[PDB]
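Each remark here refers to the structure printed beneath this line.
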Amino acid sequence: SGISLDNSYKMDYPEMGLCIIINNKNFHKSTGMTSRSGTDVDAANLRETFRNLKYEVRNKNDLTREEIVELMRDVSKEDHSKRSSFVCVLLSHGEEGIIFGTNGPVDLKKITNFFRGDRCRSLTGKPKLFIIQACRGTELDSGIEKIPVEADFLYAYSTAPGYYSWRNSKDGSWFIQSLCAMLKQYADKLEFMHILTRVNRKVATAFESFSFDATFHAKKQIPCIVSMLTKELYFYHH
Amino acid sequence: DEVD
Ligand SMILES: [Cl-]
């Protein structure tokens, strides 16, 4: 055959892969964590968006820290040989490096480790995407105007390190709303990083918080793309 | 608007 290039991930396997959506809205009273109103809009938006991208979506609601770990481990033990990639969306409360189960925290590292190049062989060399809508701290943005086991991972964080992440009780989170809109519009045209860059701009420009509390009013947000990917990612093929 |  002619000259061949390996600049982009092979996305023409029989299946695009799984899209696991962990939607945590209601938390155990003892944790003291509030209900995440609007998260169902996010979960529904994501399901439809990835459905159109041909992913095998599995929506899970209100999972405990134990159930999250068990789910991830079981999914990582599946045979992904015929799957092009893997997507996991986490919608919940959080802190830096942590996402909350309904009854307690789960280190993000524990979840992602199940999918390491050496622990999930059927996903080795394939893109593993973790989309996280959760806080990464308590800072507010005031605004102005052999291959590595950690390789082939992409973390599409909703907010910058150490910052709160915003969610609208009626429209859903700023990040997820934007992510889904950008995917629906550009998934058949742009490489993934370029799509996520559009998401960054949308969140950064079109949203500003409104709150009766001066401390939380007029705040801005910027998502955080973290890539360990080794190739360009296009959801379309041929 | 609420924070997570
Ligand atoms: Cl928080």
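Our numbering is plain: 1 for the first residue shown, then up by one each step along the chain.
Even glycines carry a Cβ here, placed using N, Cα and C.
Counting Cβ atoms from all protein chains shown, A:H93 (active site) has 21 others lying within 10 Å of its own Cβ. A:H93 (active site) carries neither a helix nor a strand DSSP state and counts as coil. For A:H93 (among others), the entry in Swiss-Prot reads active site, with the evidence type similarity to another entry.
Swiss-Prot lists A:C135 (among others) with the feature active site, giving similarity to another entry as the kind of evidence. Non-local neighbourhood of A:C135 (active site): A:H93, A:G94, A:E95, A:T159, A:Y163, A:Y164, A:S165, each in the same chain, at least six residues away, with C-beta under 8 Å from its C-beta.
Look at A:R167 (mutagenesis position): DSSP puts it in a strand. In Swiss-Prot, the entry for mutagenesis A:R167 to A (Swiss-Prot position 207) states: Abolished ADP-riboxanation by C.violaceum CopC. The structure shown retains the original residue.
Two residues, A:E145 and A:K146, bracket 12 residues absent from the model, and the distance between their Cα atoms is 48 angstrom.
When Cβ atoms from all protein chains are considered, those within 10 Å of A:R167 (mutagenesis position) total 27, not counting its own.
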